[PDB]
Amino acid sequence: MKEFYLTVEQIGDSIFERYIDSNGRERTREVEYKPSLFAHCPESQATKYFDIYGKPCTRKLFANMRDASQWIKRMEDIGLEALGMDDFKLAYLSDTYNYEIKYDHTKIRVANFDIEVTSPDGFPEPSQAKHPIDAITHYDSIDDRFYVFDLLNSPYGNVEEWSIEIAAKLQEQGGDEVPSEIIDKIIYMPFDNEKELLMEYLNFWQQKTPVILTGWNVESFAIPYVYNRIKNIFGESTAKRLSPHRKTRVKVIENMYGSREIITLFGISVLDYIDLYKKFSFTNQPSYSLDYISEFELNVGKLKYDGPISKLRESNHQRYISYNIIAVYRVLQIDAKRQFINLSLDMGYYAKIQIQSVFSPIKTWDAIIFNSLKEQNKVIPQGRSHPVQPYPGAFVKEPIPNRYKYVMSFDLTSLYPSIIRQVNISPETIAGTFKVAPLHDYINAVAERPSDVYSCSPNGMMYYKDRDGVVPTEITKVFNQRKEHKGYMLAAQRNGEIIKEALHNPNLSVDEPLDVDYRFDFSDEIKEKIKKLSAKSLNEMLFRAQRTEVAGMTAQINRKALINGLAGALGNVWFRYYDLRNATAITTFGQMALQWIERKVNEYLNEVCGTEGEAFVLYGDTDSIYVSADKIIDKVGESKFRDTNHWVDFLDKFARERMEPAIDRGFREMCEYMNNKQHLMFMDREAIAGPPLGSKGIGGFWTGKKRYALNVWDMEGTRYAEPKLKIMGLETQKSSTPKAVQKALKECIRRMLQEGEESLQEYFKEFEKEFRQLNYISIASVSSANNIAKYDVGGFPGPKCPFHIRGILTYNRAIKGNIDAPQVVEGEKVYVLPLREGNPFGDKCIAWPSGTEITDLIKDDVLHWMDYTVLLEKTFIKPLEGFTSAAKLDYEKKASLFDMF
DNA sequence: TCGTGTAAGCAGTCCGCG
DNA sequence: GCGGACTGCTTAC
Ligand SMILES: Nc1ccn([C@H]2C[C@H](O)[C@@H](COP(=O)(O)OP(=O)(O)OP(=O)(O)O)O2)c(=O)n1
Ligand SMILES: [Ca+2]
Ligand SMILES: [Ca+2]
Ligand SMILES: [Ca+2]
Ligand SMILES: [Ca+2]
Ligand SMILES: [Ca+2]
Ligand SMILES: [Ca+2]
């Protein structure tokens with residue numbers, strides 16, 4: 001097999017590399033890598049190296065990496081560009097793996113771990129590590145085993161061995177319900193003392209050294225705690241055994257309001273799963289506790305125990321250990337679903353970066369572009385300092401707030417990357433500038449043609465057309481990968497709807513789910529077999545189809561994120577190819593494209609309808625248009641349709657056969673006008689929306705920019721078994737909105753769109769009447785909490801104190817003195833509840849850590865003093881009044897003349 | 001919230017608005 | 001009360 005790296009580090013003048021050799025064995029080597037860098041040279045000097053602008057360069061080979069680094073400094077001192085890859089380990093990887101890396105995940109040691117630390121005096125700070133580590137569960141992907149290290153003797157209590165037999169039993173048998181499928185995979189090791197536990201853990205770590213290290217909050221808690229605890233007990237040298245090269249450093253992570261420390265373990269790639277989740281999941285969660293996320297992702301119940309976690313070991317060590325094991329497994333289960341580790345390996349090896357660098361689109365693209373240019377013996381420019389400057393982005397049309405009955409939407413495929421490719425936008429393809437007219441003049445095609453030679457953006461920039469720039473070439477490669485995976489995702493989605501339809505008529509039989517590839521549209525044969533399957537088999541197939549869809553979603557949306565990240569990186573001062581001319585060339589072209597096609601679509605539909613100046617495009621944002629289809633439906637007449645699916649079919653055909661060709665004609669003209677390299681503005685139908693045929697539903701409504709709701713029957717070729725609400729921006733979509741209020745607002749919207757005014761009024765009256773019964777957590781608001789200290793004046797709110805911060809200050813006074821009480825953590829999320837006038841907390845609201853029950857110290861009083869009236873008005877009535885006033889309907893029945901009977 | 005970008009919505013504070 | 005200037009937070013793209 002072809003070799004591939006696992007990890008790479010620079011340590012002084014050495015590259016330390018862990019890799020899989022040609023025989024599939026893990027090896028480590030130290031290489032005295034001599035880096036090369038470049039300087040511009042005279043044109044008369046014969047060379048094969050050229051910078052991206054075609055200027056000749058001389059290669060400078062250094063005796064060692066420190067010499068190269070010193071030379072860069074002196075070049076700055078002199079005032080001359082020092083060209084080439086200054087991150088020498090990226091250059092090392094490029095030299096050592098000069099081919100497309102094919103990796104074998106089965107050879108990569110992925111470790112998932114979690115620790116427990118009993119602490120009587122509050123949160124055990126990892127930088128202090130003053131409390132014993134009393135449990136470690138460490139899962140190893142190569143062994144496929146859970147290694148459990150259990151401390152039986154501690155200053156906080158001596159306990160008996162954990163019982164695998166009790167662990168396996170149902171919670172209803174007094175067990176812990178450790179999943180049967182991992183029972184045989186547990187290797188349990190009890191310890192008489194913590195020193196023995198940690199010494200054995202390090203020996204184990206040396207034998208089975210993680211390449212990828214993950215878990216939940218491992219970078220911020222588990223790793224620093226273990227490192228510092230071992231340091232405290234044994235000294236620095238022993239703690240450094242966590243690194244295969246015995247090198248670690250404290251890294252200070254800075255943000256806007258403070259800093260925290262992590263431990264860099266040289267020769268390990270730490271991919272904390274909470275951070276993978278935040279980057280790759282495209283969710284914004286009210287809480288990021290593992291309990292909360294596992295419930296959300298896997299629909300598993302809360303890991304239930306009595307009393308505080310600080311007393312759990314002494315009271316129920318059995319459960320303590322089982323829950324530690326289950327915590328490790330839950331991360332594996334989330335990864336089995338989301339496949340973020342797989343994604344990270346894919347992206348990291350593709351770019352030829354340290355795997356942990358996948359968190360950085362700038363580092364990722366720097367490597368991709370460097371490797372690409374190096375293939376042509378081209379030399380990358382030096383990174384420069386730039387002041388942060390604001391620049392313009394997308395256009396968003398102001399919609400007229402209203403109900404909109406029939407709506408068809410259209411959207412440009414991968415807009416910003418498509419613009420980059422169409423226009424040929426790259427650092428080295430800049431050809432010059434032209435004199436810009438106001439954007440309106442290009443939109444309406446009255447401005448002079450920018451260039452008869454070069455490819456243009458309406459920001460004034462011109463680009464070469466003779467050859468593709470490196471940015472277009474590389475972005476195209478990732479776009480093509482993205483497209484493949486999006487294909488699999490949509491197939492799995494369509495396949496899911498086939499199964500949902502079949503579930504209306506399940507067969508009374510005993511059978512098995514079909515062995516199929518859900519990434520491909522079901523054949524006629526498969527569809528026929530599905531129609532004969534039992535509910536049990538169908539439901540298993542639906543689960544599998546949905547899991548396939550999720551895997552496709554992970555693969556495609558994050559490749560989309562990477563390519564859109566390149567467009568954004570052009571506007572980040574730390575990117576090697578930072579250039580606001582290029583960043584604005586993209587965004588300004590986007591503004592033109594949207595408004596150009598709005599005009600073309602309006603012109604086309606006015607022609608087909610025989611009207612003048614009527615606005616068919618009701619809304620657009622960045623690269624999408626929403627088209628009112630009322631007049632198209634009305635031209636055949638609602639009475640002529642057999643059912644909802646009939647008019648959906650009709651609009652689908654109208655969009656594909658009439659509107660899309662008109663749109664493509666419109667964009668081809670725009671391409672010619674801007675003299676672009678290649679026509680890549682591909683705008684296809686997205687949504688078909690409307691009320692159910694014969695209903696009083698309103699179909700859709702807009703309240704403002706980025707705030708709308710649609711009842712969708714077909715989305716990108718997926719014909720739903722049941723209509724799906726597409727709600728954007730409204731409170732149903734916001735993590736700050738209480739959970740039960742999201743639910744209620746969604747049902748209000750469903751009724752508005754599908755059933756009409758009377759249905760909405762019936763539901764509102766009931767919710768208003770019953771909502772006080774809802775669990776307090778379900779009706780609490782949520783907010784991130786920054787700058788708590790700034791607004792804290794002797795425990796009380798200072799000037800301009802935000803509402804949620806005031807709630808935290810109230811909480812802090814109420815728990816003052818109690819060392820065990822859960823503390824609000826700066827930068828994390830809180831639940832927030834309003835308090836009634838005259839409450840014992842002395843203020844109008846209280847806040848506590850999100851994803852948790854409020855401490856029993858104050859729970860009863862919070863419940864007693866909760867202001868239900870304010871809660872309802874603020875979170876429910878106010879947003880609903882917004883929806884209904886926009887939609888021109890009433891959530892309460894108005895008086896009429898009939899009331900007199 | 002260490003980690004690519006801008007546009008733009010709503011909650012809430014402070015305080016004007018005769 | 002509502003609305004502007006401002007901060008804070010959270011979406012859509
Ligand atoms: N997180 C995001 C989302 C969007 N955009 C920009 C780049 C996109 O190209 C454009 C339009 O956003 P879309 O959500 O419609 O995404 P794309 O057009 O890129 O992809 P798709 O093919 O799925 O429509 O907005 C961005 O910079 N960052
Ligand atoms: Ca725990
Ligand atoms: Ca798009
Ligand atoms: Ca599309
Ligand atoms: Ca059937
Ligand atoms: Ca879009
Ligand atoms: Ca206001």
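Per the header of the entry, the method used was X-ray crystallography, 1.8 Å.
Just so it is clear, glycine is given a Cβ too, placed from its N, Cα and C backbone atoms.
Taken verbatim from Swiss-Prot:
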BINDING   A:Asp411, A:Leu412, A:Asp623  Mg(2+) 4 binding site
BINDING   A:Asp411, A:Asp623  Mg(2+) 3 binding site
BINDING   A:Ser414, A:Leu415, A:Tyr416, A:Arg482, A:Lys560  substrate binding site
MUTAGEN   A:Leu415 to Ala or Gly  Decreases base selectivity by several hundred fold
MUTAGEN   A:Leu415 to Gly or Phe  Increased misinsertion, increased mismatch extension and inefficient proofreading
MUTAGEN   A:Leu415 to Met  No effect on base selectivity
MUTAGEN   A:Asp621 to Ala  Drastic decrease in the efficiency of incorporation of dGMP
MUTAGEN   A:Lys706 to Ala  Almost complete loss of polymerase activity
MUTAGEN   A:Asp714 to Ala  Complete loss of viral replication
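Overlay of Swiss-Prot annotations on the structure.
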| residue | record | CB count, 10 Å |
| --- | --- | --- |
| A:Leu412 | Mg(2+) 4 binding site | 23 |
| A:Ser414 | substrate binding site | 22 |
| A:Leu415 | mutagenesis position | 24 |
| A:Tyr416 | substrate binding site | 25 |
| A:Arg482 | substrate binding site | 21 |
| A:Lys560 | substrate binding site | 18 |
| A:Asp621 | mutagenesis position | 19 |
| A:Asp623 | Mg(2+) 4 binding site | 22 |
| A:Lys706 | mutagenesis position | 13 |
| A:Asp714 | mutagenesis position | 22 |
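A:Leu415 (mutagenesis position) and A:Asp623 (Mg(2+) 4 binding site) have their C-alpha atoms 7 Å apart, to the nearest angstrom. Cα of A:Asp621 (mutagenesis position) to Cα of A:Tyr416 (substrate binding site): a distance of 13 Å.
Within 10 Å of the C-beta of A:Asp411 (Mg(2+) 4 binding site) we count 19 further C-beta atoms, all protein chains included. Taking only the Cα positions, the spacing between A:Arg482 (substrate binding site) and A:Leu412 (Mg(2+) 4 binding site) is 15 angstrom.
Among the recorded positions A:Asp623, A:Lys706, A:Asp714, the residue whose Cα lies closest in space to that of A:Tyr416 (substrate binding site) is A:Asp623.
Secondary structure from DSSP puts A:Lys560 (substrate binding site) in a helix. The record assigns A:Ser414, A:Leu415, A:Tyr416, A:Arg482, A:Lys560 to the substrate binding site, and the maximum Cα to Cα distance across that set is 14 Å. In this structure, the C-alpha atom of A:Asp623 (Mg(2+) 4 binding site) lies 9 angstrom from that of A:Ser414 (substrate binding site). A:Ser414 (substrate binding site) falls within neither a helix nor a strand when secondary structure is assigned with DSSP, and so counts as coil. The secondary structure of A:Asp714 (mutagenesis position), as reduced to three states from DSSP, is extended strand.
Within 8 Å of the centroid defined by the CB atoms of A:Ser414, A:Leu415, A:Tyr416, A:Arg482, A:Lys560, the record's substrate site, lie the Cβ atoms of A:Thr413, A:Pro417, A:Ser418, A:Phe479, A:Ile563, A:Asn564, excluding the listed residues themselves.
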